[PDB]
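This structure is in structure tokens; I'll ask about it shortly.
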Amino acid sequence: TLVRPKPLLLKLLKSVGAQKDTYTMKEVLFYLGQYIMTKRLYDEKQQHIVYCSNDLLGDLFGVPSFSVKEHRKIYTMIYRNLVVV
Ligand SMILES: CN1C(=O)[C@H](Cc2ccccc2)O[C@@H](c2ccc(Cl)cc2)[C@H]1c1ccc(Cl)cc1
């Protein structure tokens, strides 16, 4: 499943080295994750928790925080920022 990220997500992916306009979900998650890890949006004590308030990611996802353990929720928010090819 190749997807085409909407402007805002494309901007975040490319901010961590992404170069294409089209990607597989695994590549999206990889860059999305390198973005979180690079910025250190996660909590040191509760490392599965992400704080993205006032961030590009918070804008993207529409939430102030989320847990990486909630896969369906993460998939939902990501899907809202891409069109499936
Ligand atoms: C599946 N996956 C990844 O591919 C990347 C891996 C990565 C880490 C560092 C540098 C490059 C690539 O991120 C994973 C991950 C990110 C953040 C947290 Cl808090 C936990 C796992 C994890 C992940 C990516 C995105 C999201 Cl929203 C949740 C988890």
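The numbers used for chain A are those of Swiss-Prot, and the residues that appear cover 26-110, in sequence.
For this deposited structure, the header notes the method as X-ray crystallography, 2.5 Å.
Placement of Cβ uses the backbone N, Cα and C atoms for every residue, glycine included.
Swiss-Prot lists 26-109 with the feature domain 'SWIB/MDM2'. Experimental mutagenesis at this site is recorded by Swiss-Prot as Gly58 to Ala, annotated: No effect on its ability to induce apoptosis.
Distances, neighbours, how buried they are, the whole picture for these features please.
DSSP assigns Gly58 (mutagenesis position) to a helix in the three-state reduction. Just so you know, the Cβ of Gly58 (mutagenesis position) picks up 12 other Cβ atoms within 10 Å once every protein chain is counted.
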